[PDB]
Amino acid sequence: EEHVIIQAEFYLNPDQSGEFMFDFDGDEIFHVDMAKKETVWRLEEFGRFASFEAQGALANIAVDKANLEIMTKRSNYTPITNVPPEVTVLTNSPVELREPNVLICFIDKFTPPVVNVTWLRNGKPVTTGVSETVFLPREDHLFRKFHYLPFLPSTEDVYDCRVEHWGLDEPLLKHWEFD
Amino acid sequence: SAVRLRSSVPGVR
Amino acid sequence: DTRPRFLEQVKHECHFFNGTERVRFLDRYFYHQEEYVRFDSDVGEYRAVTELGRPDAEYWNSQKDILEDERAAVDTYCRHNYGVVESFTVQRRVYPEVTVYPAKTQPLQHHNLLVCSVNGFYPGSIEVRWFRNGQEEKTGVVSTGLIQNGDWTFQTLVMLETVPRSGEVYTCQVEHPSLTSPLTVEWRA
Ligand SMILES: *[C@@H]1O[C@H](CO)[C@@H](O[C@@H]2O[C@H](CO)[C@@H](O)[C@H](O)[C@H]2NC(C)=O)[C@H](O)[C@H]1NC(C)=O
Ligand SMILES: *[C@@H]1O[C@H](CO)[C@@H](O)[C@H](O)[C@H]1NC(C)=O
Ligand SMILES: *[C@@H]1O[C@H](CO)[C@@H](O)[C@H](O)[C@H]1NC(C)=O
(Lines of atoms letter the chains of each structure in order from A and count residues from 1; the text may use other names and numbers.)
(Lines give C-alpha, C1' and ligand atoms only; values in the text may rest on other atoms or scores of the structure.)
(Ligands and ions follow the chains in the order given, each with its own letter.)
Protein backbone atom coordinates (compact mmCIF):
# COMPACT_ATOMS: atom_id res chain seq x y z
CA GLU A 1 0.00 0.00 0.00
CA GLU A 2 1.52 3.27 -1.18
CA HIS A 3 -0.63 6.04 0.27
CA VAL A 4 -3.77 6.74 2.28
CA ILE A 5 -5.91 9.86 2.24
CA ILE A 6 -8.56 10.21 4.94
CA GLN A 7 -11.28 12.82 5.35
CA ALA A 8 -11.82 12.50 9.11
CA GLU A 9 -14.74 14.08 11.00
CA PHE A 10 -16.05 14.05 14.54
CA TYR A 11 -18.84 15.56 16.62
CA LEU A 12 -18.82 15.47 20.41
CA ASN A 13 -21.70 15.92 22.87
CA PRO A 14 -22.47 17.74 25.10
CA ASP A 15 -19.57 19.98 24.10
CA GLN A 16 -21.07 20.50 20.64
CA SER A 17 -17.60 20.40 19.09
CA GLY A 18 -17.17 19.22 15.52
CA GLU A 19 -14.03 18.88 13.40
CA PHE A 20 -13.31 18.23 9.74
CA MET A 21 -9.85 17.52 8.34
CA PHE A 22 -7.99 15.66 5.59
CA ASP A 23 -5.02 13.41 6.51
CA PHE A 24 -2.30 12.15 4.12
CA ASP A 25 -0.15 9.28 5.48
CA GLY A 26 -0.58 10.59 9.03
CA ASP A 27 -0.04 14.30 8.31
CA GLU A 28 -2.78 16.95 8.11
CA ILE A 29 -3.40 18.46 4.67
CA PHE A 30 -5.92 20.98 6.01
CA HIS A 31 -8.84 21.41 8.36
CA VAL A 32 -11.94 23.58 8.37
CA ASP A 33 -12.30 26.32 10.97
CA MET A 34 -15.97 25.70 11.69
CA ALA A 35 -16.60 29.05 13.42
CA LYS A 36 -14.96 31.10 10.66
CA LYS A 37 -16.09 28.73 7.90
CA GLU A 38 -12.61 28.86 6.36
CA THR A 39 -10.23 26.24 5.00
CA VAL A 40 -6.97 26.21 6.96
CA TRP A 41 -4.03 24.62 5.08
CA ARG A 42 -1.39 22.95 7.28
CA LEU A 43 1.41 24.39 5.18
CA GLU A 44 0.96 27.78 3.55
CA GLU A 45 2.04 26.52 0.13
CA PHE A 46 -0.67 23.81 -0.04
CA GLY A 47 -3.33 26.46 -0.65
CA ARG A 48 -1.57 27.82 -3.71
CA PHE A 49 -1.98 24.44 -5.40
CA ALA A 50 -5.45 23.47 -4.21
CA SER A 51 -8.75 24.73 -2.86
CA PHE A 52 -11.57 23.44 -0.66
CA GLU A 53 -15.07 24.87 -0.27
CA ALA A 54 -15.38 25.02 3.54
CA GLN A 55 -19.19 25.11 3.43
CA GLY A 56 -19.33 21.41 2.59
CA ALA A 57 -17.64 20.55 5.88
CA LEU A 58 -20.37 22.33 7.84
CA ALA A 59 -23.01 20.26 6.05
CA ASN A 60 -21.23 17.02 6.95
CA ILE A 61 -20.76 18.02 10.58
CA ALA A 62 -24.51 18.74 10.78
CA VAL A 63 -25.20 15.17 9.57
CA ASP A 64 -22.65 13.85 12.10
CA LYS A 65 -24.46 15.67 14.92
CA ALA A 66 -27.82 14.17 13.88
CA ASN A 67 -26.20 10.74 13.59
CA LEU A 68 -24.63 11.08 17.04
CA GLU A 69 -28.14 11.63 18.46
CA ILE A 70 -29.36 8.48 16.77
CA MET A 71 -26.38 6.35 17.87
CA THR A 72 -26.46 7.69 21.42
CA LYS A 73 -30.05 6.37 21.72
CA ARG A 74 -29.21 3.07 20.05
CA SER A 75 -26.44 2.55 22.60
CA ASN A 76 -28.88 3.22 25.45
CA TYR A 77 -26.87 6.36 26.26
CA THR A 78 -23.57 4.51 26.78
CA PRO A 79 -20.94 7.26 27.25
CA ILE A 80 -17.33 7.26 26.04
CA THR A 81 -14.65 5.93 28.41
CA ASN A 82 -11.87 8.49 29.01
CA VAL A 83 -8.45 7.43 27.73
CA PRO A 84 -5.74 9.72 29.20
CA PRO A 85 -2.92 10.93 26.91
CA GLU A 86 0.74 10.05 26.71
CA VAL A 87 2.71 13.26 26.58
CA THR A 88 6.21 13.83 25.19
CA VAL A 89 8.23 17.05 25.04
CA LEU A 90 11.04 17.30 22.50
CA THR A 91 12.77 19.89 20.33
CA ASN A 92 12.57 20.43 16.58
CA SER A 93 16.34 20.16 16.26
CA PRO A 94 19.47 19.60 18.39
CA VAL A 95 19.69 22.35 20.97
CA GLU A 96 22.47 24.92 20.99
CA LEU A 97 22.77 27.90 23.34
CA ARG A 98 21.14 31.05 21.99
CA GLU A 99 20.17 29.37 18.72
CA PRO A 100 16.43 29.67 17.92
CA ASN A 101 14.66 26.35 18.32
CA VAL A 102 11.15 25.00 18.90
CA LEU A 103 9.72 22.96 21.77
CA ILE A 104 7.13 20.41 20.67
CA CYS A 105 4.54 18.99 23.04
CA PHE A 106 3.17 15.79 21.57
CA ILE A 107 -0.09 14.62 23.13
CA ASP A 108 -1.00 11.12 21.99
CA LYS A 109 -3.49 8.23 22.30
CA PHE A 110 -6.35 9.94 24.08
CA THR A 111 -10.10 10.43 23.89
CA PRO A 112 -12.41 12.32 24.05
CA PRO A 113 -10.83 15.02 21.82
CA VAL A 114 -10.76 17.68 24.59
CA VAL A 115 -7.59 18.90 26.40
CA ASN A 116 -6.24 21.99 28.13
CA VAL A 117 -2.59 22.50 27.26
CA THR A 118 -0.31 25.13 28.77
CA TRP A 119 3.34 25.92 28.17
CA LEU A 120 5.18 26.92 31.35
CA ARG A 121 8.52 28.72 31.46
CA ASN A 122 10.04 28.75 34.95
CA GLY A 123 6.61 27.69 36.27
CA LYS A 124 4.74 30.57 34.59
CA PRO A 125 2.30 30.24 31.65
CA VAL A 126 3.64 31.51 28.32
CA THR A 127 1.65 32.34 25.18
CA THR A 128 3.82 34.48 22.92
CA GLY A 129 4.61 32.63 19.71
CA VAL A 130 2.74 29.48 20.63
CA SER A 131 0.71 27.47 18.13
CA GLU A 132 -1.05 24.12 17.98
CA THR A 133 -2.71 21.65 15.65
CA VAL A 134 -6.28 20.42 15.70
CA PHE A 135 -7.09 16.91 16.94
CA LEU A 136 -5.52 14.44 14.57
CA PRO A 137 -6.97 10.98 14.02
CA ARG A 138 -5.18 7.76 14.96
CA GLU A 139 -5.72 4.40 13.31
CA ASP A 140 -7.05 3.07 16.66
CA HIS A 141 -9.63 5.90 16.60
CA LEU A 142 -8.15 7.76 19.53
CA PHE A 143 -6.52 11.15 18.94
CA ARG A 144 -3.22 12.97 18.90
CA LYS A 145 -2.29 16.66 18.99
CA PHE A 146 0.80 18.90 18.75
CA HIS A 147 1.57 22.16 20.55
CA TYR A 148 4.59 24.34 19.68
CA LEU A 149 6.75 26.91 21.44
CA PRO A 150 9.60 28.73 19.70
CA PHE A 151 12.32 29.59 22.24
CA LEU A 152 15.87 30.81 22.67
CA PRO A 153 17.69 28.04 24.59
CA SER A 154 19.48 29.16 27.75
CA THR A 155 20.64 27.61 31.01
CA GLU A 156 18.37 30.10 32.79
CA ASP A 157 15.02 28.71 31.68
CA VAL A 158 13.22 25.43 32.25
CA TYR A 159 10.02 24.44 30.48
CA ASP A 160 6.99 22.23 31.04
CA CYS A 161 4.09 21.21 28.88
CA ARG A 162 1.07 20.92 31.16
CA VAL A 163 -1.73 18.75 29.87
CA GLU A 164 -5.21 18.46 31.42
CA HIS A 165 -7.64 15.74 30.29
CA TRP A 166 -10.72 14.18 31.93
CA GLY A 167 -8.91 10.83 31.96
CA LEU A 168 -6.17 12.25 34.23
CA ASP A 169 -6.54 12.59 38.00
CA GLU A 170 -4.24 15.60 37.94
CA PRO A 171 -2.54 17.66 35.21
CA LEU A 172 0.37 15.91 33.51
CA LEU A 173 3.59 17.92 33.32
CA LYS A 174 6.42 16.96 31.01
CA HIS A 175 9.65 18.81 31.64
CA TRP A 176 12.44 20.06 29.40
CA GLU A 177 15.71 21.78 30.23
CA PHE A 178 19.12 22.37 28.66
CA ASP A 179 21.91 19.70 28.88
CA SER B 1 -8.01 22.73 -8.38
CA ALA B 2 -10.68 21.72 -5.85
CA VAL B 3 -10.57 18.95 -3.28
CA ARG B 4 -13.91 17.11 -3.29
CA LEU B 5 -15.65 16.06 -0.12
CA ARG B 6 -17.25 12.74 0.51
CA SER B 7 -20.75 13.30 1.94
CA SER B 8 -21.62 11.85 5.32
CA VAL B 9 -25.01 10.12 5.21
CA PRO B 10 -27.99 10.49 7.63
CA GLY B 11 -28.68 7.25 9.50
CA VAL B 12 -32.06 5.76 10.41
CA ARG B 13 -33.99 7.49 13.19
CA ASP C 1 -16.63 18.44 34.37
CA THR C 2 -17.95 14.92 34.85
CA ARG C 3 -20.86 15.04 32.40
CA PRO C 4 -20.84 11.95 30.16
CA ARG C 5 -19.52 12.46 26.63
CA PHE C 6 -20.70 10.84 23.41
CA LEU C 7 -18.63 10.90 20.23
CA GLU C 8 -19.45 10.24 16.57
CA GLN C 9 -16.60 9.84 14.06
CA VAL C 10 -16.53 9.38 10.30
CA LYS C 11 -13.49 8.44 8.23
CA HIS C 12 -13.81 8.40 4.47
CA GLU C 13 -10.64 6.55 3.48
CA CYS C 14 -8.93 6.36 0.08
CA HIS C 15 -6.25 3.69 -0.25
CA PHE C 16 -3.79 3.94 -3.15
CA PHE C 17 -1.58 1.18 -4.59
CA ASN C 18 0.90 2.03 -7.37
CA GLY C 19 -0.48 5.55 -7.75
CA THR C 20 -4.08 5.45 -8.92
CA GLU C 21 -3.64 2.12 -10.67
CA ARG C 22 -5.35 0.26 -7.84
CA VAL C 23 -7.65 2.13 -5.46
CA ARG C 24 -9.86 1.10 -2.54
CA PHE C 25 -12.46 3.29 -0.85
CA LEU C 26 -13.47 2.51 2.73
CA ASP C 27 -16.25 4.64 4.25
CA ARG C 28 -16.33 4.16 8.03
CA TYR C 29 -18.70 5.29 10.81
CA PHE C 30 -17.79 5.11 14.52
CA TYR C 31 -19.55 5.54 17.85
CA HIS C 32 -16.82 6.48 20.33
CA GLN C 33 -14.05 4.18 18.94
CA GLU C 34 -16.39 1.42 17.78
CA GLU C 35 -16.70 1.15 14.03
CA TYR C 36 -20.35 0.20 13.54
CA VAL C 37 -20.96 0.28 9.78
CA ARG C 38 -18.82 0.59 6.65
CA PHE C 39 -18.85 0.70 2.86
CA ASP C 40 -15.92 -1.18 1.32
CA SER C 41 -15.46 -0.68 -2.46
CA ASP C 42 -14.24 -4.30 -2.51
CA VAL C 43 -17.79 -5.31 -1.60
CA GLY C 44 -19.91 -2.58 -3.16
CA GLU C 45 -22.53 -2.47 -0.38
CA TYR C 46 -22.57 -1.35 3.24
CA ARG C 47 -21.93 -3.97 5.90
CA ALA C 48 -22.66 -3.65 9.63
CA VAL C 49 -19.48 -4.05 11.69
CA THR C 50 -21.42 -4.43 14.95
CA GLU C 51 -25.10 -4.91 15.83
CA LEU C 52 -25.30 -1.15 16.44
CA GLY C 53 -24.85 -0.56 12.71
CA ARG C 54 -27.32 -3.08 11.35
CA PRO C 55 -30.17 -0.56 10.88
CA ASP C 56 -27.95 1.75 8.81
CA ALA C 57 -26.52 -1.03 6.65
CA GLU C 58 -30.02 -2.30 5.84
CA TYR C 59 -31.48 1.13 5.08
CA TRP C 60 -28.56 2.59 3.11
CA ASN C 61 -28.43 -0.62 1.04
CA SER C 62 -32.11 -0.03 0.14
CA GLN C 63 -31.23 3.37 -1.33
CA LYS C 64 -29.87 2.80 -4.82
CA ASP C 65 -28.77 6.45 -5.15
CA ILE C 66 -26.67 6.26 -1.96
CA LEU C 67 -25.13 2.96 -3.12
CA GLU C 68 -24.16 4.38 -6.50
CA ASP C 69 -22.57 7.47 -4.90
CA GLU C 70 -20.51 5.08 -2.79
CA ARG C 71 -19.60 2.90 -5.78
CA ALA C 72 -18.34 5.84 -7.86
CA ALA C 73 -16.27 7.31 -5.04
CA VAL C 74 -13.06 5.41 -5.97
CA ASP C 75 -13.15 7.50 -9.14
CA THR C 76 -14.96 10.76 -8.35
CA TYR C 77 -13.49 11.13 -4.87
CA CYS C 78 -10.32 9.06 -4.33
CA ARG C 79 -8.73 9.22 -7.79
CA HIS C 80 -9.84 12.87 -8.15
CA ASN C 81 -8.37 14.05 -4.88
CA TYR C 82 -5.15 12.13 -5.46
CA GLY C 83 -4.84 14.13 -8.65
CA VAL C 84 -5.42 17.37 -6.77
CA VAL C 85 -2.91 16.92 -3.96
CA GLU C 86 -0.27 14.51 -5.29
CA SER C 87 2.22 17.20 -6.34
CA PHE C 88 2.73 18.47 -2.77
CA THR C 89 2.08 15.24 -0.87
CA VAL C 90 3.00 12.12 -2.86
CA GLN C 91 5.93 13.93 -4.52
CA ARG C 92 7.06 15.79 -1.40
CA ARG C 93 10.76 15.27 -0.67
CA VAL C 94 12.66 16.97 2.15
CA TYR C 95 16.22 15.86 2.82
CA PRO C 96 17.44 15.45 6.40
CA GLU C 97 20.00 17.55 8.27
CA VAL C 98 22.43 15.11 9.90
CA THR C 99 24.46 15.95 13.00
CA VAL C 100 26.77 13.69 15.03
CA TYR C 101 27.74 14.49 18.62
CA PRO C 102 28.99 12.68 21.77
CA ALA C 103 26.78 12.24 24.85
CA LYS C 104 26.74 10.58 28.29
CA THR C 105 24.73 7.66 29.69
CA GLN C 106 25.31 9.35 33.04
CA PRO C 107 25.90 13.13 33.37
CA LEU C 108 29.02 12.60 35.54
CA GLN C 109 30.92 10.14 33.31
CA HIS C 110 33.04 10.78 30.22
CA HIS C 111 31.48 10.37 26.76
CA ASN C 112 30.18 6.85 26.11
CA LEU C 113 27.44 7.50 23.60
CA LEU C 114 27.43 8.83 20.03
CA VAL C 115 24.29 10.50 18.74
CA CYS C 116 23.36 10.69 15.08
CA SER C 117 20.59 13.28 14.90
CA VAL C 118 18.58 13.10 11.67
CA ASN C 119 16.17 16.05 11.38
CA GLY C 120 13.58 17.61 9.18
CA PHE C 121 13.03 14.89 6.58
CA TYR C 122 10.03 13.77 4.51
CA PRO C 123 8.70 11.16 3.92
CA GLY C 124 9.22 9.00 6.97
CA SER C 125 10.95 5.92 5.56
CA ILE C 126 14.65 6.21 6.39
CA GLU C 127 17.63 3.96 7.04
CA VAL C 128 20.29 5.05 9.51
CA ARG C 129 23.40 2.96 10.19
CA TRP C 130 26.57 3.36 12.28
CA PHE C 131 30.06 2.49 11.07
CA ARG C 132 33.34 2.27 12.98
CA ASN C 133 36.48 2.34 10.82
CA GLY C 134 34.42 1.40 7.77
CA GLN C 135 32.75 -1.61 9.40
CA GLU C 136 29.08 -1.44 10.33
CA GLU C 137 28.41 -1.49 14.06
CA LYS C 138 25.16 -3.36 14.80
CA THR C 139 25.49 -3.89 18.58
CA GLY C 140 24.61 -1.28 21.19
CA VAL C 141 22.47 0.74 18.78
CA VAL C 142 19.31 2.38 20.13
CA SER C 143 16.97 5.06 18.73
CA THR C 144 14.00 7.31 19.43
CA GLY C 145 12.31 5.55 16.56
CA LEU C 146 10.63 7.59 13.84
CA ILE C 147 9.23 10.82 15.28
CA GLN C 148 6.53 12.91 13.60
CA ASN C 149 6.93 16.65 14.20
CA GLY C 150 3.33 17.33 13.10
CA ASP C 151 4.44 19.81 10.43
CA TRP C 152 5.17 17.45 7.53
CA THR C 153 8.65 16.66 8.78
CA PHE C 154 10.13 13.80 10.76
CA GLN C 155 13.19 13.36 12.90
CA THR C 156 15.00 10.46 14.53
CA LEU C 157 17.99 10.10 16.85
CA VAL C 158 20.14 6.98 16.44
CA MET C 159 22.62 6.33 19.27
CA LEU C 160 25.73 4.20 19.33
CA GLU C 161 26.84 3.02 22.77
CA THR C 162 30.60 3.13 22.55
CA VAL C 163 33.62 4.47 24.39
CA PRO C 164 35.58 6.39 21.71
CA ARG C 165 39.31 5.81 21.38
CA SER C 166 41.75 8.15 19.64
CA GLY C 167 42.37 7.06 16.08
CA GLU C 168 38.82 5.77 15.60
CA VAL C 169 36.65 7.32 12.90
CA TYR C 170 32.88 6.89 13.31
CA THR C 171 30.42 7.42 10.50
CA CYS C 172 26.66 7.84 10.58
CA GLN C 173 25.11 6.88 7.23
CA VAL C 174 21.63 7.95 6.12
CA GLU C 175 19.58 6.64 3.17
CA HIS C 176 16.30 8.34 2.27
CA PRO C 177 14.18 8.87 -0.88
CA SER C 178 15.21 12.55 -1.06
CA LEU C 179 18.82 11.41 -1.45
CA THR C 180 20.45 10.14 -4.65
CA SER C 181 23.31 8.58 -2.69
CA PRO C 182 23.94 7.85 1.00
CA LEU C 183 24.54 10.85 3.23
CA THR C 184 27.46 10.17 5.58
CA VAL C 185 28.76 12.22 8.52
CA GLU C 186 32.09 11.47 10.21
CA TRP C 187 33.09 12.06 13.83
CA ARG C 188 36.53 11.53 15.39
CA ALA C 189 37.46 11.42 19.09
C1 LIG D 1 -10.23 23.10 30.64
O2 LIG D 1 -10.41 24.19 31.53
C3 LIG D 1 -11.74 24.64 31.70
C4 LIG D 1 -11.71 25.73 32.77
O5 LIG D 1 -11.39 25.16 34.03
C6 LIG D 1 -12.75 23.54 32.05
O7 LIG D 1 -13.97 23.86 31.42
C8 LIG D 1 -15.01 24.55 32.15
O9 LIG D 1 -14.88 25.94 32.01
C10 LIG D 1 -16.15 26.54 31.98
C11 LIG D 1 -15.95 28.05 32.09
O12 LIG D 1 -15.02 28.44 31.10
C13 LIG D 1 -17.11 25.99 33.05
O14 LIG D 1 -18.24 25.43 32.41
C15 LIG D 1 -16.55 24.93 34.02
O16 LIG D 1 -16.50 25.48 35.32
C17 LIG D 1 -15.20 24.30 33.64
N18 LIG D 1 -15.21 22.89 33.98
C19 LIG D 1 -15.40 22.45 35.22
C20 LIG D 1 -14.16 22.07 35.98
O21 LIG D 1 -16.51 22.33 35.75
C22 LIG D 1 -12.45 22.19 31.41
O23 LIG D 1 -13.07 21.16 32.16
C24 LIG D 1 -10.96 21.89 31.20
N25 LIG D 1 -10.87 20.78 30.27
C26 LIG D 1 -10.25 19.64 30.58
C27 LIG D 1 -10.33 18.58 29.52
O28 LIG D 1 -9.65 19.45 31.64
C1 LIG E 1 -30.32 -1.21 24.67
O2 LIG E 1 -31.46 -1.72 25.35
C3 LIG E 1 -32.32 -2.52 24.55
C4 LIG E 1 -33.53 -2.93 25.38
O5 LIG E 1 -33.09 -3.72 26.47
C6 LIG E 1 -31.58 -3.75 24.00
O7 LIG E 1 -32.40 -4.47 23.11
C8 LIG E 1 -30.29 -3.34 23.30
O9 LIG E 1 -29.50 -4.48 23.03
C10 LIG E 1 -29.47 -2.38 24.16
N11 LIG E 1 -28.32 -1.91 23.41
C12 LIG E 1 -27.08 -2.08 23.85
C13 LIG E 1 -26.89 -3.03 25.00
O14 LIG E 1 -26.12 -1.50 23.35
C1 LIG F 1 1.92 0.06 -11.72
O2 LIG F 1 1.45 0.78 -12.85
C3 LIG F 1 2.24 0.62 -14.00
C4 LIG F 1 1.80 1.64 -15.03
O5 LIG F 1 0.78 2.47 -14.51
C6 LIG F 1 2.09 -0.80 -14.53
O7 LIG F 1 2.87 -0.95 -15.71
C8 LIG F 1 2.57 -1.76 -13.46
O9 LIG F 1 2.14 -3.05 -13.85
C10 LIG F 1 2.08 -1.43 -12.05
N11 LIG F 1 2.94 -2.02 -11.06
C12 LIG F 1 2.81 -3.26 -10.59
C13 LIG F 1 1.44 -3.89 -10.58
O14 LIG F 1 3.78 -3.91 -10.17
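All residue numbers given for chain A refer to Swiss-Prot; the residues shown span 28-206 in order.
Header lists the method as X-ray crystallography, 2.0 Å.
Note: Cβ is positioned from N, Cα and C throughout, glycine not excepted.
Quoting Swiss-Prot on the mutagenesis of A:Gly74 to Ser: Increases the interaction with HLA-DM complex and peptide exchange. Long-range neighbours of A:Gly74 (mutagenesis position) (same chain, six or more residues apart, CB within less than 8 Å of its CB): A:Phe57, A:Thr66, A:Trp68.
DSSP classifies A:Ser78 (mutagenesis position) as strand under the three-state reduction. Quoted from Swiss-Prot for the published mutagenesis A:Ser78 to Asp or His: Decreases the interaction with HLA-DM complex and peptide exchange.
Per Swiss-Prot, mutagenesis A:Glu80 to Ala is noted as: Increases the interaction with HLA-DM complex and peptide exchange. Decreases the affinity of the interaction with TCR by more than five-fold.
Feature annotation from Swiss-Prot assigns domain 'Ig-like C1-type' to A:112-204.
DSSP gives A:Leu117 (mutagenesis position) a strand state. Where Swiss-Prot documents A:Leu117 to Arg as a mutagenesis experiment, the accompanying text is: Decreases the interaction with CD4.
Of all Cβ atoms in the shown protein chains, 8 besides its own fall within 10 Å of the Cβ of A:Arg125 (mutagenesis position). In the three-state DSSP reading, A:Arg125 (mutagenesis position) counts as coil. For the mutagenesis of A:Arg125 to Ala, Swiss-Prot gives this note: Impairs the interaction with HLA-DM complex and peptide exchange. The structure shown keeps the original residue.
Here the candidates are the mutagenesis positions A:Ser78, A:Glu80, A:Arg125, and by Cα distance the one nearest A:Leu117 (mutagenesis position) turns out to be A:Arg125. Cα separation, A:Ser78 (mutagenesis position) to A:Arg125 (mutagenesis position), rounded: 39 Å. In this structure, the CA atom of A:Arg125 (mutagenesis position) is 43 Å away from the CA atom of A:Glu80 (mutagenesis position).
Here the Cβ of A:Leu117 (mutagenesis position) has 17 other Cβ atoms within 10 Å, regardless of which shown protein chain they belong to. Filtering of the mutagenesis positions A:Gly74, A:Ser78, A:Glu80, A:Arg125 by Cβ separation from chain C (threshold: under 8 Å) yields no residue. Proximity to ligand 3 at the level of Cβ atoms, with a cut-off under 6 angstroms, picks out none of the mutagenesis positions A:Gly74, A:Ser78, A:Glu80, A:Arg125.
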